[PDB]
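*Asks:* Sharing a structure with you now.
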Amino acid sequence: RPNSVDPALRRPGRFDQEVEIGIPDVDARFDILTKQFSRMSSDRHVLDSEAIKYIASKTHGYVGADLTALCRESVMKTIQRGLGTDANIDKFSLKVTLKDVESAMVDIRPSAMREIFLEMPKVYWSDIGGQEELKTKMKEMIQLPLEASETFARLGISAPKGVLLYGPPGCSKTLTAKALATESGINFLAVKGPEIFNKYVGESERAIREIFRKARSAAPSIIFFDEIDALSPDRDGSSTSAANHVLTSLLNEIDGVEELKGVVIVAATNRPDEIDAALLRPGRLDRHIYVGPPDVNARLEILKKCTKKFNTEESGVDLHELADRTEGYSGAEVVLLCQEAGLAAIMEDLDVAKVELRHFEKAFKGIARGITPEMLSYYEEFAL
Amino acid sequence: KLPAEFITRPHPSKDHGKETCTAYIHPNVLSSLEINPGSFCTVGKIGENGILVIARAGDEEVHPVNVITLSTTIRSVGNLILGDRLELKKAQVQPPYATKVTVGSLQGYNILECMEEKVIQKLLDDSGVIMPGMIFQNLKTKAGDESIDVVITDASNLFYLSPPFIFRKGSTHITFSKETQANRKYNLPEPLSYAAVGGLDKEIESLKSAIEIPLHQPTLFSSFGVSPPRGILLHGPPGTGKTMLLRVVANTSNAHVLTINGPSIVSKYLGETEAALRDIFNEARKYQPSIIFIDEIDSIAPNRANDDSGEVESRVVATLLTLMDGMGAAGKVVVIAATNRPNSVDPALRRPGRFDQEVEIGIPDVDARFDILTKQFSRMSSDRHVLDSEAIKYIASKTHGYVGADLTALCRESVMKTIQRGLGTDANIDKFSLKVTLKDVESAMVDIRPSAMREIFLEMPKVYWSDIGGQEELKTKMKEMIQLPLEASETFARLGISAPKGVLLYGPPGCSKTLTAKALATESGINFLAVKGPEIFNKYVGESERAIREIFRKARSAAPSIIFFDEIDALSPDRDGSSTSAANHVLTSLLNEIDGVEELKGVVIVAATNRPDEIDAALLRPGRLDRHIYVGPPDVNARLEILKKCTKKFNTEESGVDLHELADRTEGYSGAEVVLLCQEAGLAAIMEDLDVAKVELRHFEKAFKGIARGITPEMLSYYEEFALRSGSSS
Amino acid sequence: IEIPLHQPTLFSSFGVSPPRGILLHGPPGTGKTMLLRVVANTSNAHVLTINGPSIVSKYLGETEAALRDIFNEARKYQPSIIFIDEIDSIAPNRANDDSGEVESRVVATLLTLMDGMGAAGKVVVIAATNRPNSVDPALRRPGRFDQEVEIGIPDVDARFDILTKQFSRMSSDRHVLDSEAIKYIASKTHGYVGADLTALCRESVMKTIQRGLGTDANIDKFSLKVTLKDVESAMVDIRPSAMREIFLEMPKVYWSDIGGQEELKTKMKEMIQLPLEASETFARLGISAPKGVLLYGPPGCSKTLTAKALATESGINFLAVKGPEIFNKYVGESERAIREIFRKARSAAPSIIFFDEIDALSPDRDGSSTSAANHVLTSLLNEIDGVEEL
Ligand SMILES: Nc1ncnc2c1ncn2[C@@H]1O[C@H](COP(=O)(O)OP(=O)(O)OP(O)(O)=S)[C@@H](O)[C@H]1O
Ligand SMILES: Nc1ncnc2c1ncn2[C@@H]1O[C@H](COP(=O)(O)OP(=O)(O)OP(O)(O)=S)[C@@H](O)[C@H]1O
Ligand SMILES: Nc1ncnc2c1ncn2[C@@H]1O[C@H](COP(=O)(O)OP(=O)(O)OP(O)(O)=S)[C@@H](O)[C@H]1O
Ligand SMILES: Nc1ncnc2c1ncn2[C@@H]1O[C@H](COP(=O)(O)OP(=O)(O)OP(O)(O)=S)[C@@H](O)[C@H]1O
Ligand SMILES: Nc1ncnc2c1ncn2[C@@H]1O[C@H](COP(=O)(O)OP(=O)(O)OP(O)(O)=S)[C@@H](O)[C@H]1O
């Protein structure tokens, strides 16, 4: 914690140059693991200089100390595996294979991940049905700047820093934000919501510095802001008094990230008035993304996603008819149809993977849909 | 000097020779206690009856003063774990000759499957003193037996755990018995094994691999590049049995055992407090292999982030940091830390190299509760009278939200149920032959409560489904949303789906709404929670979410559970722009907690309010309030059952008070409006005559003239638009 | 208490260790402290007393060392009973910000010693508290306090049995036979948790003696009896424990002084007087008296005068709230006064709470008024008729 050190000892004349150590990337992971397992050397004989690449790609976000802990738990996977078959088996002759290393990640909690208390139930692109148009725009504004960051420096094109999502409730929103990091992505960090106010005055103020203390973690770290209403819901345009200083700290630490650095602000919200008249400045939020209701084609893929286990075709249910009649449902409202339909089907008589068309109809009449998907009267021209 | 502190160490030679009972303690201690090398000495725990062991003089040059060496059988008699403190005493009575000695085996093998009886006399001939409970293993097998063990179950006593006796070969009566348990009349203890712990079998297997290997085979990791992991981070919710797991390791592993539980290392002197840790570790490293057990480490290792941490406590945690890394051993010493708060561990302790192995002491689920309950009755099978694999499953399934500690209390309360019945039928009946039946457990179910519910106090008067009439649609949804996820959980897994966890109840004033929650508190099968909103709001900044967090923290541990949110409109922040200071953060916390229980958890959110249209649009997102149920006003059919609800005791069948006539005249009556008529009309009858035997029609006639309607026509119009609001026709 | 300390063979047959740990919680005045003394004097076992901070010392480890040696004495001398008066004082919930390192070790000692194996033997621990929710939840798990008994406020039946013994302890200066007056005195004492019942006996002696010496101040003070009128004078001057926190003038109001309004007076007796005098009637019919009445009309009528006489000629308690007096600027205090006042009302049950100008505290909720009024009313709706029958 260099910031926790007294600034008197950090003034010029004491340490002119300091180096901030970041999280090793995929290129550095092979070099670390090669030398760490160089002590193992041919005892494994399963390396082939290619097995580490699979491990390094899967083991993402590791600070580096846990890489040695991976080796310690790898030995735990073996030995016991050998002793499981034979009681007097020679432990020295046993070797570690790819299966033991992969299974070790189950009982391994990375030190960096332990601090960042997140759940992230392994969301992939399979669950995100439809929104093909949405993916292309996000890739051209997020994937390319992150992967080709060195290229953008020579090109000189200003990156569209600052991404915000506004749309009807039930859409992906946060779902797409956390899914990108899964497929060969980078570290994702988000707040828990009740973090702006903790207790005493100044304890939460210094917590803002602790959040931004890590700054770029590997290449780089991203600090998402889900539920932006938790930061500045009021006390800005009315009843300010002397309690709006917390928002000032969160806004003075975001302009020091330059443009072509990779550190951007990504947030998800539903009320445009919660954006507040402070992020419309030229450099905070210049481009606006509207995640509207899915079209008919999107629901067709979503329906198959939420009816994968259901026979559908075997029972005699047409998927195209369901997608057309599900118009007006916004995102999650489409998915909820099966769950309500599933409960009715089971209660009939010991339902085992037998869902008919009438089950969809029964649940269709007892689910409410979104109302007024036009936001707070302003969604195109961000000028009030 | 004559120190009062001693430790236990196994005998260097294990050959069942003349050292069966003779033990070497110290050449000088025996002299200082006026004990001859061969006289009688009493050794036992502090505050407990000692075990009469034979005192012998060893080599003073090699044997340390504080070390006491025992035999291969002494530690097994009293379950004397290696490293436990001792209290040396003396015996002044010549032991009576053993008239009868019983021979038994723990493994369920008869003594006839062991060596010849002539050999048995040679096995125990020079022991001299024999007390019940002597266990000796690694005995020679005549046949191809895998393993044999002989335990002296009984033999036939002032401040003595077992009756002292002197064995005599050729003149002692020997009886062969098949007993496999320690005698209950002597109240002898029993060792704890891995299979003695039910439900948590998966965690035990991981623990055994990470403990046996470093203690007995430390060169495996050294030859495998990296040193073996040091430090065990054992954490689990309270009541799972964290304390016994450390004891199980001590009772299973055969090595030096040192336990540091609670603030036992705190001393008045400044330097003495920090010196205790160094002395304990030095003892552990001197007699490797050894295990150091730490319980409630967070109580002595503060996280140092808060300002409440003291200087003394900061030095205690720093001592472990400077000593865990700074030792010359390769990892033969294993440190286990037991705690219930994962976040209370010191940040330096959580760094890699200190707690390499982290084990979560999981809360037993429905499947695990069957395993633990089955094993508990094994040690009480003499008076069990419990069906096998049939009654246990029914009891285990109904114990929703249990953590493991309540099951022991439930079984203990099961015995108490027989005591009240046994003594009630006959005050002098024999209570040793009493057997627990299915009804006793069911009776004990209501008298045993989960630990997570100890902090929740609500009256919750017993209101049943019969208290609600003509609500079949409401009863249709509740069974599917509560019983089906648990009674048929395999069907959901077959479809690979989870039932929706949201419901937006709304009913006119006078209807059930909250009354259904009372039925939920009566017929749900699981734990029930309610919030007396808007009590969650607090004056201090940041405590509004913390109050929700503390109440919602119990839901995760006691999953599955049902939480009832009465009048959720106040919970949702007001959009009119008045007093919008802290309610906005309340909405954010509620939404985030909903998404946090998606890992196949049983958390259910139930809400009911009189203003469905005054809530934020975020709560209408699927996954939070999935179902919109219109529990409308009672109709003619409903009020027919409503009348029988509270007037069943009334003698209206004999004469007067026609339910059908009331039903037609009570159009638009809510559940409360019908009850109001009974209260108003009933007061008319009481004033006419103090003794009331029947109710006439005129009592209701006077009441009818002074009762208004609590369900305005505009009230119904508000909810119909809410029910169909997404474009109405579209 | 008896079985764990007197029948060691019974638990030997079963595979479950004897239960250990008794904690008593409830409102003050129920008699929690007295029950501790009764057990100590009746049961023949070692008694250890911890009256509040009786084991707290200025030294760092002396407080924790005292617990270990005291519990070791119980282990050495069995059977033993350990009494910790106000156990919550030395064992806080460990969740409040006020708790520091001092309270951490003291509570942790209880977890270590009472784990079910540190003490063992024939040692049983019995404790009491006034706020069960303020104690450490870790202590409430099985193995430390297996069974928790709630000592509630005595009802009419419970008070009569308690009051009968106190008057009949001496049996010499009783002056009443067949318990006709004792039941009458017990029936007219509502909300007497037991401390006031003892105070009623104490004030009964106060009412007499003065009357005996008033006519002539030269008689035997050991030859003076206690009459029914003395207790009647003693009961009116004693306020309920929950009512001891109320500071009101309360001018005397009589119903005979109110001319007219016969209809209003007719329906009042059916609400309070009738349940007291016709308790057996409701049990036969299975009904409950209505507890909600709205008074309205043009200004200038009696109105508030009706509620003043409720505490005078009803025989039950009465709590007065000045309407919007519950309002507070802070978020956590606006509706807190609603629960705090009714907590005293439940303690002083039965009691009547009267509200002045409920319109201000009850907005129409149709999209007007302020949130603070809406926040209060939502609390009001739940507490008056919600998850609690009241
Ligand atoms: N492919 C999909 N398309 C639409 N909805 C989906 C899809 N997959 C899952 N869902 C549902 O979407 C829900 C999440 O909806 P969200 O829009 O994220 O909720 P939210 O109200 O926006 O709150 P946040 O911003 O996510 S914290 C999940 O609970 C799923 O039921
Ligand atoms: N095999 C078992 N699995 C689970 N619980 C068991 C088992 N055997 C016994 N128990 C009971 O589990 C409980 C564990 O002790 P507790 O006092 O509940 O520990 P604890 O309350 O969690 O204290 P902490 O959390 O360590 S401070 C006891 O009531 C035991 O009787
Ligand atoms: N079938 C019935 N349904 C509902 N209430 C009934 C029924 N039969 C009798 N009642 C009585 O009617 C009362 C209605 O009270 P509540 O259900 O608490 O009011 P509510 O419908 O929840 O509306 P609130 O709480 O004021 S928004 C119950 O407490 C019962 O005493
Ligand atoms: N037979 C009896 N039944 C009930 N109460 C009695 C009886 N005899 C005496 N009492 C009274 O019961 C009371 C017992 O004291 P407690 O009410 O336990 O003290 P307390 O007010 O609860 O204070 P704490 O905080 O609990 S120590 C005394 O006031 C006794 O006078
Ligand atoms: N027959 C009577 N009815 C009512 N009050 C009477 C009567 N005779 C005398 N009074 C006195 O008149 C007073 C009138 O005071 P209140 O009725 O309390 O005032 P109010 O008319 O109710 O106006 P509010 O309630 O403060 S808006 C009573 O308190 C009595 O002291």
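All chain C residue numbers match Swiss-Prot; in order, they span 261-650.
This entry, so its header tells us, was determined using electron microscopy, 3.8 Å.
Quick reminder: no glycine exception, Cβ is built from N, Cα and C everywhere.
These came from Swiss-Prot, pasted as-is:
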BINDING   C:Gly286, C:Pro287, C:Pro288, C:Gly289, C:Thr290, C:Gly291, C:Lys292, C:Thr293  ATP 1 binding site
MUTAGEN   C:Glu346 to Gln  Reduces basal and RLP24-dependent ATPase activity. Increases interaction with RLP24. Slightly reduces RLP24 release. Does not affect composition of pre-60S ribosomal particles or growth
BINDING   C:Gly557, C:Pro558, C:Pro559, C:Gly560, C:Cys561, C:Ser562, C:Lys563, C:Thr564  ATP 2 binding site
MUTAGEN   C:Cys561 to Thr  In drg1-11; severe loss of ATPase activity. Severe loss of oligomerization. Resistant to diazaborine-mediated growth inhibition
MUTAGEN   C:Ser562 to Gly  Increases ATPase activity. Loss of oligomerization
MUTAGEN   C:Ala569 to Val  In drg1-3; resistant to diazaborine-mediated growth inhibition
MUTAGEN   C:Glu617 to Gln  Increases basal ATPase activity. Reduces RLP24-mediated activation. Does not affect interaction with RLP24. Prevents the release of shuttling proteins RLP24, NOG1 and MEX67 from cytoplasmic pre-60S ribosomal particles. Does not affect the interaction with pre-60S ribosomal particles
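Walk me through where these features lie, including what they touch and how far apart they are.
*Replies:* All protein chains shown were included, and the count of other CB atoms within 10 Å of the CB of C:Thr293 (ATP 1 binding site) stands at 15.
In the three-state DSSP assignment, the secondary structure recorded for C:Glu346 (mutagenesis position) is coil. Neighbour density for C:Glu346 (mutagenesis position): within 10 A of its CB lie 19 other CB atoms from the protein chains shown.
Applying an 8 A CB threshold to same-chain residues 6 or more apart, the list for C:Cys561 (mutagenesis position) is empty.
In three-state terms derived from DSSP, C:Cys561 (mutagenesis position) belongs to neither a helical nor a strand segment and is classed as coil.
Of all Cβ atoms in the shown protein chains, 16 besides its own fall within 10 Å of the Cβ of C:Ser562 (mutagenesis position).
According to DSSP, C:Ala569 (mutagenesis position) sits within a helical segment. Counting every protein chain shown, 19 other Cβ atoms lie within 10 Å of the Cβ of C:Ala569 (mutagenesis position).
Mapped onto three states, the DSSP output places C:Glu617 (mutagenesis position) in coil.
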*Asks:* Across all the protein chains here, work out how many other Cβ atoms are within 10 Å of the Cβ of C:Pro288 (ATP 1 binding site).
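*Replies:* Step by step: centre on the Cβ of C:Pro288 (ATP 1 binding site), count other Cβ atoms within 10 Å, giving 12.
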*Asks:* Quick one: what's DSSP say for C:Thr293 (ATP 1 binding site), helix, strand or coil?
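*Replies:* In three-state terms, C:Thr293 (ATP 1 binding site) counts as helix.
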*Asks:* Out of the recorded positions C:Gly557, C:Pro558, C:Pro559, C:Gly560, C:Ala569, give me the one sitting nearest to C:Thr293 (ATP 1 binding site) by CA distance.
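*Replies:* Closest candidate to C:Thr293 (ATP 1 binding site), judged by Cα separation, is C:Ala569.
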*Asks:* Counting distance between Cα atoms, which of the recorded positions C:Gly289, C:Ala569, C:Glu617 is nearest C:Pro559 (ATP 2 binding site)?
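*Replies:* The smallest Cα gap between C:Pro559 (ATP 2 binding site) and any of the recorded positions is with C:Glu617.
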*Asks:* Based on a Cβ-to-ligand 4 distance below 6 Å, what subset of the recorded positions C:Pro288, C:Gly291, C:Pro558, C:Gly560, C:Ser562, C:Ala569 would you report?
*Replies:* C:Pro288, C:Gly291
*Asks:* For C:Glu617 (mutagenesis position) and C:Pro287 (ATP 1 binding site), what Cα-Cα distance in Å is obtained after rounding to a whole number?
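*Replies:* Cα-Cα distance, C:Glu617 (mutagenesis position) to C:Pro287 (ATP 1 binding site): 32 Å.
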*Asks:* Long-range same-chain neighbours of C:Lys563 (ATP 2 binding site), Cβ under 8 Å, sequence gap at least 6?
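*Replies:* The answer is C:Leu555, C:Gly557.
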*Asks:* I'd like to verify something. Among the recorded positions C:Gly286, C:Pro288, C:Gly289, C:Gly291, C:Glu346, C:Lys563, which ones have a C-beta closer than 6 angstroms to some atom of ligand 5?
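*Replies:* Cβ under 6 Å from ligand 5: C:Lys563.
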*Asks:* When the Cα of C:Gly291 (ATP 1 binding site) is compared with the Cα of each of the recorded positions C:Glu346, C:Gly560, C:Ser562, which one is closest?
*Replies:* C:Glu346
*Asks:* Starting from the Cβ of C:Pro559 (ATP 2 binding site), draw a 10 Å sphere and report how many other Cβ atoms land inside it.
*Replies:* 5
*Asks:* For C:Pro558 (ATP 2 binding site) and C:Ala569 (mutagenesis position), determine the Cα separation and express it in whole Å.
*Replies:* 21
*Asks:* Nearest of the binding-site residues to C:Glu346 (mutagenesis position) by CA-CA distance, picking from C:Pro288, C:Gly289, C:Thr290, C:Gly560, C:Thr564?
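*Replies:* It is C:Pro288, whose Cα lies nearest.
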*Asks:* Among C:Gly286, C:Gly289, C:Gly291, C:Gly557, the binding-site residues in question, whose Cβ has the most other Cβ atoms within 10 Å in this structure?
*Replies:* C:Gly289
*Asks:* Hey, how far is C:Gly289 (ATP 1 binding site) from C:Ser562 (mutagenesis position), Cα to Cα, in Å?
*Replies:* 38
